[PDB]
Amino acid sequence: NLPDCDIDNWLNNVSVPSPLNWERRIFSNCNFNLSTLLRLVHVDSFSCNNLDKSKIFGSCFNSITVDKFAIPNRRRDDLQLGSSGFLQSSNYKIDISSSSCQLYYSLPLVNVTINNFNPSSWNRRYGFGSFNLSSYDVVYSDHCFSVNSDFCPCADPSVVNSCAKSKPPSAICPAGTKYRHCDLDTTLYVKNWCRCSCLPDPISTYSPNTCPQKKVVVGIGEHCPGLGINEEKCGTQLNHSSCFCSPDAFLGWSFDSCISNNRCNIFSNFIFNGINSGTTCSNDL
Amino acid sequence: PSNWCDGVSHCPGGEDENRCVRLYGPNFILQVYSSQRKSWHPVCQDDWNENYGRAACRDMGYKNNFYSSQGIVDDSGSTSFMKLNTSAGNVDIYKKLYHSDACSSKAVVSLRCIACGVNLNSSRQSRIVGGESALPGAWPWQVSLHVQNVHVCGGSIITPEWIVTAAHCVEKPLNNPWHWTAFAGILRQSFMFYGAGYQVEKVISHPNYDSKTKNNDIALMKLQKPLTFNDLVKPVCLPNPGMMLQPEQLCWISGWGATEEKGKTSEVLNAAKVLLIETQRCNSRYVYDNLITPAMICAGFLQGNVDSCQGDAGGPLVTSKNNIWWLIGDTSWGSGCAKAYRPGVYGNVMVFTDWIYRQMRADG
Ligand SMILES: CC(=O)N[C@@H]1[C@@H](O)[C@H](O)[C@@H](CO)O[C@H]1O
Ligand SMILES: CC(=O)N[C@@H]1[C@@H](O)[C@H](O)[C@@H](CO)O[C@H]1O
Ligand SMILES: CC(=O)N[C@@H]1[C@@H](O)[C@H](O)[C@@H](CO)O[C@H]1O
Ligand SMILES: CC(=O)N[C@@H]1[C@@H](O)[C@H](O)[C@@H](CO)O[C@H]1O
Ligand SMILES: CC(=O)N[C@@H]1[C@@H](O)[C@H](O)[C@@H](CO)O[C@H]1O
Ligand SMILES: CC(=O)N[C@@H]1[C@@H](O)[C@H](O)[C@@H](CO)O[C@H]1O
């Protein structure tokens, strides 16, 4: 009388994610069948680590952490276990030491739509939105940058109302935050020359210490804390104006597609839990 | 001076263009300017004896100094070589040179006019900001210049009689050689007090030096008494046109500068490793907003923490190549000390290598 998990319905959903915004569904207290999961899903390849593939039949689990995200064509090879590629260091780390069965499969291009996102607060209170692209692209981060719970990309109205060269854009930051760095300097005859912080671009800042934008790596369970923002591209020049950063500043992202033989590629790292233990068992016999 | 090596004959005899001589390459391949084709061509080893080497170094602002001379296989890819002849009864070498397709010995001349670019072996020396102590003898060209027996700017030597430094230290009213006093081969600033001074007989400043943009910043102190060379004091070879100085190349800076900005000068000579910064990278809108003239060099780290400071001015920018040190830059000015995005800015000696020789020969 115990119902089915219907895991196959979740992978074959019309909404297909990206490695930047991989989700997680904790399947628990329901049935399944690996034969039906192998048949109803057009599998490219199926592999298991730290758990025998033949031992899934009959043995069961407490809760299955099921993740999914689409495969870029140029990033198919980076999903190797333990690699240091962009996907495994800035999109989704795969815990090698835990029981994980990886599944490779594709969905037809007629019923696949992609809801790209950017899990983060540091880079979504400060101007962002539709990832400008076409009807079949899959974002993938190539370097994740983390910042404090106080970095106002926008500079300070006053320093600039008195600067006179390198006038970097500026806006009133939000109640509870701290103005960006700026060291009013002098060179030969150019007076008050302001070289505000994180100047060139978050990935060319030869000051990996002065730029509050520090570099980081994703982590089992945790998505990307934040992407990249040219700090000379965030803000209008008018002063009395909120910290509206602009859509053309998001650098650190790349739009490779998802189309292999007339079909879109998707992956999964079914994280497991509780061998020979649980109430989410199966009828595989 | 300035009338030398310009393509126009000034004196009626025309010695200005017929005697234009310079070295070339890290292996010191001699060149002689050909007035008929307006180009520099190397010389043959064939039928050459050491007496002509005396005349070559003398016209090269090196007077009688002559270390060694031997023949090496050509590497510059030149199509023509100067060829000597012994049938002429005259005593001048330049009337004896004529063009030839190739030399019989298949070699060109490596001319050394002074034993420079060699120091005692030193292991650990990174004494400018963020480092450890130094050892004596590793930088024997480095000298300190004093006004009223206190340090103002550093200096480096290239001959027993000449010291190069920055022009902003010798700016008015400090353009009088009586005020300057140089000390050679002493590491501790507490020891350069009693009788160790070498007075400067005449200060030389660049004629087109301009203080607003601080470009063409070069200066030449000349001593009355030539420096007696030993293990603790040795010159550094003036670099030649035609070396492919790679980007990021490991160079060494030295001087008695402060360990931090606005701080007091160091008691002991400091010297640490820095890196080259390419000039088109430096003169962009970002690094200095087109402030870098072609006679200027940016060196150090954009991340900072290893840079020149006040008192490091006049110091040498040296690199190691074929076991010979080359003085490619002179510390002109620095926006802060040990700071990011504002590295050390250095004057290009390479643009002014010919200008040094023009003062060397006229004041010999
Ligand atoms: C509902 C379901 O998916 N489970 C099926 C079961 O109905 C079928 O009797 C058995 C044999 O083919 O295979 C299982 O996978
Ligand atoms: C079943 C399904 O989801 N696929 C539909 C198909 O029924 C429809 O006839 C055709 C129109 O594009 O293709 C998909 O939209
Ligand atoms: C407003 C918007 O974001 N959409 C633009 C679209 O108008 C343009 O045709 C396309 C070309 O690449 O670039 C998108 O970013
Ligand atoms: C969390 C907090 O309030 N502390 C901030 C920190 O976020 C910031 O990185 C640092 C440097 O500006 O200044 C501290 O005051
Ligand atoms: C010395 C002599 O009698 N012969 C010279 C020759 O050396 C010279 O190269 C040539 C033209 O330059 O003119 C000849 O008269
Ligand atoms: C290179 C050549 O053939 N020209 C010689 C010249 O060098 C020499 O100075 C002159 C007079 O002695 O006689 C010329 O024939």
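Heads up, chain B uses Swiss-Prot numbers, so what you see runs 129-492.
Going by what the header records, the deposited coordinates were determined by electron microscopy, 4.0 Å.
Just so it is clear, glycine is given a Cβ too, placed from its N, Cα and C backbone atoms.
Annotated features in Swiss-Prot:
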{"type": "ACT_SITE", "residues": "B:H296", "note": "active site, charge relay system"}
{"type": "ACT_SITE", "residues": "B:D345", "note": "active site, charge relay system"}
{"type": "BINDING", "residues": "B:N131, B:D134, B:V136, B:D144, B:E145", "note": "Ca(2+) binding site"}
{"type": "DOMAIN", "residues": "B:149-242", "note": "domain 'SRCR'"}
{"type": "MUTAGEN", "residues": "B:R316 to A", "note": "No effect on catalytic activity or HKU1-CoV viral entry"}
{"type": "MUTAGEN", "residues": "B:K340 to D", "note": "No effect on HKU1-CoV viral entry"}
{"type": "MUTAGEN", "residues": "B:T341 to A or S", "note": "No effect on catalytic activity or HKU1-CoV viral entry"}
{"type": "MUTAGEN", "residues": "B:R409 to A or T", "note": "No effect on catalytic activity. Reduces HKU1-CoV viral entry"}
{"type": "MUTAGEN", "residues": "B:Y414 to A, S, L or R", "note": "No effect on catalytic activity. Almost abolishes S protein-binding and HKU1-CoV viral entry"}
{"type": "MUTAGEN", "residues": "B:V415 to I", "note": "No effect on HKU1-CoV viral entry"}
{"type": "MUTAGEN", "residues": "B:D417 to A or N", "note": "No effect on catalytic activity. Almost abolishes HKU1-CoV viral entry"}
{"type": "MUTAGEN", "residues": "B:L419 to R, A or M", "note": "No effect on catalytic activity. Abolishes HKU1-CoV viral entry"}
{"type": "MUTAGEN", "residues": "B:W461 to A", "note": "No effect on catalytic activity. Abolishes HKU1-CoV S protein-binding and viral entry"}
{"type": "MUTAGEN", "residues": "B:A468 to P", "note": "No effect on HKU1-CoV viral entry"}
{"type": "MUTAGEN", "residues": "B:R470 to A or K", "note": "No effect on catalytic activity. Abolishes HKU1-CoV S protein-binding and viral entry"}
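Feature annotations (Swiss-Prot) mapped to structure.
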residue: B:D134; record: Ca(2+) binding site; Cβ neighbours (10 Å): 11
residue: B:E145; record: Ca(2+) binding site; Cβ neighbours (10 Å): 19
residue: B:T341; record: mutagenesis position; Cβ neighbours (10 Å): 13
residue: B:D345; record: active site, charge relay system; Cβ neighbours (10 Å): 30
residue: B:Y414; record: mutagenesis position; Cβ neighbours (10 Å): 15
residue: B:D417; record: mutagenesis position; Cβ neighbours (10 Å): 14
residue: B:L419; record: mutagenesis position; Cβ neighbours (10 Å): 19
residue: B:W461; record: mutagenesis position; Cβ neighbours (10 Å): 18
residue: B:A468; record: mutagenesis position; Cβ neighbours (10 Å): 21
residue: B:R470; record: mutagenesis position; Cβ neighbours (10 Å): 21
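The recorded positions listed here (B:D144, B:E145, B:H296) include B:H296 as those with a Cα within 10 A of the Cα of B:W461 (mutagenesis position). Only B:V415, of the recorded positions B:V136, B:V415, B:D417, have a C-alpha within 10 angstroms of the C-alpha of B:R470 (mutagenesis position). Taking only the Cα positions, the spacing between B:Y414 (mutagenesis position) and B:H296 (active site, charge relay system) is 25 angstrom. By a Cβ separation below 8 angstroms, chain A lies close to these of the recorded positions B:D144, B:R316, B:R409, B:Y414: B:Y414. Rounded to the nearest whole angstrom, the C-alpha distance between B:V415 (mutagenesis position) and B:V136 (Ca(2+) binding site) is 39. The most crowded of the recorded positions listed here (B:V136, B:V415) is B:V415, judged by how many other CB atoms sit within 10 Å of its own CB. Between the C-alpha atoms of B:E145 (Ca(2+) binding site) and B:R316 (mutagenesis position), the distance comes to 46 Å.
For B:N131 (Ca(2+) binding site), the Cβ neighbour count at a 10 Å cut-off comes to 12, with all displayed protein chains included. With the fewest other Cβ atoms inside 10 Å of its Cβ, the least crowded of the recorded positions B:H296, B:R316, B:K340, B:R409 in this structure is B:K340. In the three-state DSSP reading, B:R409 (mutagenesis position) counts as helix. Other residues of the chain with a Cβ within 8 Å of the Cβ centroid of B:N131, B:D134, B:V136, B:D144, B:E145, the Ca(2+) site, are B:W132, B:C133, B:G135, B:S137, B:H138. Of all the recorded positions in the record (B:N131, B:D134, B:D144, B:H296), the one with the smallest CA separation from B:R409 (mutagenesis position) is B:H296. Of B:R316, B:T341, B:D345, B:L419, all annotated as recorded positions, the residue with the shortest Cα distance to B:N131 (Ca(2+) binding site) is B:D345.
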